[PDB]
Number of protein chains: 4
Amino acid sequence: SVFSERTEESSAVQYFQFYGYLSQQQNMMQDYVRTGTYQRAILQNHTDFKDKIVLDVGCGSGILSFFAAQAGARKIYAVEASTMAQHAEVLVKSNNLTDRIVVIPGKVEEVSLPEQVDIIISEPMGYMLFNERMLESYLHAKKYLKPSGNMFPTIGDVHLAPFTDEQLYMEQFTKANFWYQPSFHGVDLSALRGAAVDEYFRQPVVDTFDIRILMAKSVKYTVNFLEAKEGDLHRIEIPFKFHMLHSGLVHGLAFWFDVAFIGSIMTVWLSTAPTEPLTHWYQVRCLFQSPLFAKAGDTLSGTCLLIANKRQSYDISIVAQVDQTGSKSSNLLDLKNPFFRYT
Amino acid sequence: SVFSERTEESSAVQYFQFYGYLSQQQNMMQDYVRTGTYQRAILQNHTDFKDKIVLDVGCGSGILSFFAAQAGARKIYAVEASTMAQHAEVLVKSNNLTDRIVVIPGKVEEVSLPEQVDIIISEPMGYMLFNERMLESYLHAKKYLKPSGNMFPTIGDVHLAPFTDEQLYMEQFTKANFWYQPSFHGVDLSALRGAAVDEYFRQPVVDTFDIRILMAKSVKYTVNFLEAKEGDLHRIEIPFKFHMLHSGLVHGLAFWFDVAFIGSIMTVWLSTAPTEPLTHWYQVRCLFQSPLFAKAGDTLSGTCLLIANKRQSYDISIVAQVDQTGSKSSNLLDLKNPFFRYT
Amino acid sequence: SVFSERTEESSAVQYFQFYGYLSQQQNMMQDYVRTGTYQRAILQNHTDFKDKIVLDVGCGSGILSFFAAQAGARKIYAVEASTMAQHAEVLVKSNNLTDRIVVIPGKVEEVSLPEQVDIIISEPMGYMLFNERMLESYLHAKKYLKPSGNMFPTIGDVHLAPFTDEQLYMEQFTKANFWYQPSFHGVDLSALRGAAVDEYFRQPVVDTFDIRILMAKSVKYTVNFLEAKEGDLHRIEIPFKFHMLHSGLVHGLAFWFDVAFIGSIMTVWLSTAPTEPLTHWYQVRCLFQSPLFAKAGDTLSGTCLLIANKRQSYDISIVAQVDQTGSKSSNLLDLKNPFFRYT
Amino acid sequence: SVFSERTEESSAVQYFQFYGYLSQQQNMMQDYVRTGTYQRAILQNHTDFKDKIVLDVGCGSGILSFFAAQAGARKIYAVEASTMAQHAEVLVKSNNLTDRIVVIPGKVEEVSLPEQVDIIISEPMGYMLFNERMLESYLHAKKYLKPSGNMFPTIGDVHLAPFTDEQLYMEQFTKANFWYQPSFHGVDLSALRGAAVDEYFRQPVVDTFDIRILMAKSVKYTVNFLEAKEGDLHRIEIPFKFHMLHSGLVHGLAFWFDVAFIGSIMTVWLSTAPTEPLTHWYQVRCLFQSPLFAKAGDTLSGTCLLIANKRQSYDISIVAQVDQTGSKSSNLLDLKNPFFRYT
Ligand SMILES: [N-]=[N+]=NCCCN(CC[C@H](N)C(=O)O)C[C@H]1O[C@@H](n2cnc3c(N)ncnc32)[C@H](O)[C@@H]1O
Ligand SMILES: [N-]=[N+]=NCCCN(CC[C@H](N)C(=O)O)C[C@H]1O[C@@H](n2cnc3c(N)ncnc32)[C@H](O)[C@@H]1O
Ligand SMILES: [N-]=[N+]=NCCCN(CC[C@H](N)C(=O)O)C[C@H]1O[C@@H](n2cnc3c(N)ncnc32)[C@H](O)[C@@H]1O
Ligand SMILES: [N-]=[N+]=NCCCN(CC[C@H](N)C(=O)O)C[C@H]1O[C@@H](n2cnc3c(N)ncnc32)[C@H](O)[C@@H]1O
Ligand code: NA
């Protein structure tokens, strides 16, 4: 299958074991912003669902399918690969919806659907939008979508912006300098200080922050799920040119994302921006190895390159330079192993 | 291989990826009780190491091998399966011990050692002692041990005792009660209330607690690492009979462990008991879905059964009953998925 | 008679037996807020009593009749159905008011009065205002009222507001959890877990609380005793629409009431609101079996339905929903069987 | 029926309504002394039950029947008059004992049982043992007992003892003196002070107390349930002659009771004495209207006469005199309406 070919079995087992727990589903369901915004998107666009055929990619507990049913859907195919599928089936029965919701256990890349659908719904967003690589399953599911079809969400925007945060930056060295001592219980650890530094800096930092640390207006990279193909997400190149609003040291790039549900009646937005109420996605920060000094009015230009790996994540390569000075910085990050800093 | 036959590949990959991070090594090394006690055990029994051949099973960063070198070992074979093996090599060179410490990358079940050894050292204890199933690698390594050889640690004691803690019980029930709702965003979840309770109550609670919650003197189960065989750890049956010292509700069983290093010069103990300074193992509690009432003087009897699974952990079945009343509680726990309650 | 047709004799016997005790009369008289506010209402409106004919419905000890006598009433007919009527007569004689207070033993629905009256006084309010169904006797007594006559109290307001109180909810669930035990002295009780939850949650909680647990401004339901008929109190339907001021879990609805004495000289209010000094009515809370999550700005809508029963009480049906999400809770309560939660 | 003839319906309705609540059943079941002692008496006398026919009078939840089943009874008839019978039926099914336990809804005086039984079990004791008058149903049930049959409990002992408690005695007047004021809000209440005193002294006090208030060895009145007739409980005359152990003022009589289960293997005692752990029966105290002074060694003689009434209770007539001084005191009390004073 397309899924097994892009994924190490080891990663997949862990991934679907994770989503097999009711507590994790609960975690997602109790994110009011997420769940409520999906419900609003679906219900306020009832004409996109009423008496339509629907596909729910990765239904988990099945909540989105129930929202589609509330909006009047004729038939909902709810596809789910973890054991949560058996729990979803139990809820479909106890809510008297077996004639309208059909739970299909398995991977959307491997199961068979009996008919084409009018609309696809899913919640495939991970950290930085792309983490977990579920967007590829979502786009893959388009093989079942009528030419007339719609996608909820319809588009996804990744926002990038430079930030300054001296304490976050210094924390890394404070942690790594544990290894810079000549006699830890009689052992000289210092030879591993460099490797410890590299490791800490390879971790994206998951948490939220005050918007005042942002030093320029964000740049946006848009994915149109109606047009995009799977292959488009294997290599993501995000060029950027920031016009600095404040003078100072840029310690890295902050990432967040929006998705939009573009229905017949209205467009509904779900945002994880630091200006918005907090979600279980928080925001993501990637540090530079070396901070860059920029004056207000200067331009910070470069590229963020995301390369998909078989651990259902991305290798992140960020290169930035201040155009007025030629000062340059790189970093390589592994999105699979983030540092959860939120307290 | 003996390891691959008892272990799911998915589990092993993740497992050895975890110990591949320097930050985790740092976490472990910075448990001063652990590191300091190991060093004390080794150095105060230096005559057990002087001019001897040593095997260090799962050396990680290599700290125990360095302690064995400090104690005068002639040769130390340091076996490690994760990528940490390459970092250990760097420390062996920068500490000028290439003539004494030999890092052999790989699983102890799969490598070949050039000679038999006088002593085996390792730190194979997980949560509740047995988690991670590293004790089996440790015992497996005995094929390289001379008939007169020693093992550090030499024995392990598991301690069990009944506790009362309404707040913990209620904290978990509060989480499970989510699945009781008859109309979460218009969806009836209650059909999964039973499944949710089961899941939450399958989580061992890892943290520390005040010793005043204990309702009887603890019971001891001892494993002698010098005499025990690998196969002995596939099924571990721990009988218990508590004489209740206080009247009240027993909400579950508390678990901790001691290990002893029995050297020629002296015996050194490493304890994770709640009467002792805290370690990174904390203590482990298993909750009952329904507490048992017992009066002072009553007897609380039963068995804690551990069955090894292929995810490098154990399925735990705890059965306890008040002998005078027949009030009985059975419980199932998944040691692989603990609730870390320390903040 | 109207009383016997709407009342089981079993309830009536116990009811008038209760009020036959001097200790209960004492308990009520020592509610200083009640007694003081009544005296103040009557004396500050002395012109509504001066040389008037008065009917006191359910005089008990006769205290209100004495207030009416102090205010200059020409004649007071004091109707009382319990044996307390003989004690009231003793007080009338020892206070030398035989020429102004006439005790009429019996039920107000059954006795015969020699003339029509200018004003009716009573204290017919029970828990949640309507409990004991004495308001119907009070309204029934209007058959004796001259066309322009007055009533003290004149109007009653029921106040409803949503509250959050995890502690109370978990206390009740904790009590119900007894019936969840799978081996109580060797007996499985869990088949009755559902019934136990229902029973416990059918109890209104009588007590006071901090006003900060309220999550929205209260809603008002008004009964005008001058206009209302008996039959109006057989089915009381109270619609509500709350605008949530705080985000959180709504565990139920809080109830209290105000009554107003609208006299010629001034209007005097008697309040049992939690913002006011405590009375023997306290306040009443009705728990949902499952709490509802609402965010600030959401609207919580529904109905509180009170159905009069033959046990001199009401069956309470509460249906509430968060309008933005469809999250819904229905609940049934037995006002006859309250849980008195005190010190 | 015998029950209907000795009980006014109102009392019966309230009475069986009371036991219709799971919370009340729970209250009784959670008395560990009571339930544990019954379980012990039954199980430790297993030869009295194994392969026998059993009648359980007023089974409530059915707990005693289950104990009889644990002990090996062949067939158990569980008679229960309140609605609790439907709940007992549910537990019989869910414990897979429908083949052994038959639930019979109704009063034991009114139902028809098919066969004679080898043993009758019940828990018919109320306050002062005799309150609620359920012992008469217990004795009535002997019409179904084989001539060689047994009764569990087999005997009941009521204990009487003189006490001194200045505070309690004084409390009565402190409460009654509320009425002794010439202007309670302008009303002279004093004419009712005498009636108020009389009322308070007619109430037995239910609570526990320190055994140091007891002034003599208790006197015992024994009822042998195997020999006794129903009619023996209509009028209970308890003569007493106390030998004073301490000098002081006797303010009244304290009451408690024991029951004994006399089986083939052993005799098991259940005690509600103040020297024993507290039960939900507490103890009962009845005041003298006038305290009696007694010297150590003096004799306090007289009679306690209990007269059964139609409210499923007793009128209590106590007459006492100090023989050496001729000092005499009496009181008459209504056991149906006790004053619950505990904490
Ligand atoms: N951070 N975050 N949230 C990330 C979203 C988590 N989750 C959403 C759950 C539910 N829709 C809800 O909104 O409540 C995704 C689910 O999709 C499943 N799933 C993943 N891939 C596949 C696949 N290829 N075929 C079938 N199913 C798959 C997973 O097992 C998950 O259960
Ligand atoms: N909680 N806790 N602490 C549990 C102990 C963690 N850890 C000890 C680390 C080291 N002592 C140090 O502190 O330096 C276990 C290590 O052994 C390795 N390891 C596991 N099994 C094998 C195997 N079969 N063959 C080779 N090596 C193996 C792992 O990779 C780890 O590196
Ligand atoms: N909760 N609360 N507080 C509510 C307290 C109510 N209580 C007020 C006592 C009096 N105001 C005082 O304070 O002195 C009611 C009395 O009216 C009598 N009464 C009830 N119904 C009838 C009836 N249909 N016909 C005649 N009399 C009746 C009862 O027997 C009581 O004695
Ligand atoms: N403790 N205590 N208080 C006194 C005991 C309360 N209760 C014990 C409950 C149960 N056995 C247990 O041990 O849990 C008595 C029950 O008997 C019933 N009952 C009363 N009289 C009759 C009658 N004449 N015919 C049928 N049944 C009757 C009542 O309805 C009660 O349910
Ligand atoms: Na030992």
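Numbers in chain A come straight from Swiss-Prot, and the residues shown are 136-478, in order.
Structure method, as recorded: X-ray crystallography, 2.4 Å.
Placed from the backbone N, Cα and C atoms, the Cβ positions cover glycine too.
Feature list (source: Swiss-Prot):
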DOMAIN    A:147-454  domain 'SAM-dependent MTase PRMT-type'
BINDING   A:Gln160, A:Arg169, A:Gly193, A:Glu215, A:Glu244, A:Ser272  S-adenosyl-L-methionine binding site
MUTAGEN   A:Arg169 to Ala  Loss of protein methyltransferase activity
MUTAGEN   A:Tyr173 to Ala  Reduces protein methyltransferase activity
MUTAGEN   A:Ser217 to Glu  Loss of S-adenosyl-L-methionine binding. Loss of protein methyltransferase activity. Localized in the cytosol
MUTAGEN   A:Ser217 to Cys or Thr  Loss of S-adenosyl-L-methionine binding. Loss of protein methyltransferase activity
MUTAGEN   A:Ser229 to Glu  Abolishes dimerization
MUTAGEN   A:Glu267 to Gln  Abolishes histone methyltransferase activity and reduces coactivator activity
Candidate binding-site residues A:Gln160, A:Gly193, A:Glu215, A:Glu244, pick with smallest Cα gap to A:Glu267 (mutagenesis position): A:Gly193
Cα separation, A:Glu215 (S-adenosyl-L-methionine binding site) to A:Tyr173 (mutagenesis position) (Å, whole number): 18
Integer Å distance between the CA atoms belonging to A:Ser217 (mutagenesis position) and A:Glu244 (S-adenosyl-L-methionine binding site): 14
Local Cβ density at A:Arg169 (mutagenesis position) - other Cβ atoms counted within 10 Å: 18
Inter-residue C-alpha distance, A:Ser272 (S-adenosyl-L-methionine binding site) and A:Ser229 (mutagenesis position) (nearest angstrom): 29
Cα-Cα distance linking A:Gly193 (S-adenosyl-L-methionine binding site) and A:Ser217 (mutagenesis position), given in Å to the nearest integer: 9
Rounded distance in angstrom between the Cα atoms of A:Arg169 (mutagenesis position) and A:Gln160 (S-adenosyl-L-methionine binding site): 12
Among A:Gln160, A:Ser229, which are recorded positions, the residue with the most C-beta atoms within 10 angstroms of its C-beta: A:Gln160
Which of A:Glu215, A:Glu267, the listed recorded positions, has fewest other Cβ atoms within 10 Å: A:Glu267
A:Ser229 (mutagenesis position) versus A:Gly193 (S-adenosyl-L-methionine binding site) - Cα distance in angstrom: 20
Listed recorded positions with Cβ under 6 Å from ligand 1, out of A:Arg169, A:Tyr173, A:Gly193, A:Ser217, A:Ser229: A:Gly193, A:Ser217
Cα-Cα distance linking A:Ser229 (mutagenesis position) and A:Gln160 (S-adenosyl-L-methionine binding site), given in Å to the nearest integer: 18
Protein Cβ atoms within 10 Å of A:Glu244 (S-adenosyl-L-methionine binding site), excluding its own: 20
Whole-number Å value for how far A:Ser229 (mutagenesis position) lies from A:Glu215 (S-adenosyl-L-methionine binding site) (Cα to Cα): 18
In three-state DSSP terms, the structure that A:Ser229 (mutagenesis position) belongs to: helix
A:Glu215 (S-adenosyl-L-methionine binding site) - helix vs strand vs coil (DSSP): strand
Maximum Cα-Cα separation in Å among residues A:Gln160, A:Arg169, A:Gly193, A:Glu215, A:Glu244, A:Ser272, which the record lists as binding S-adenosyl-L-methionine: 25
For A:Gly193 (S-adenosyl-L-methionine binding site), the three-state class that DSSP assigns: coil
For A:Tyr173 (mutagenesis position): DSSP state (helix, strand, coil): helix
Filtered recorded positions - A:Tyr173, A:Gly193, A:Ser217, A:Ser229, A:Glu267, A:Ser272 - keeping only those with Cβ under 8 Å from chain B: A:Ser229
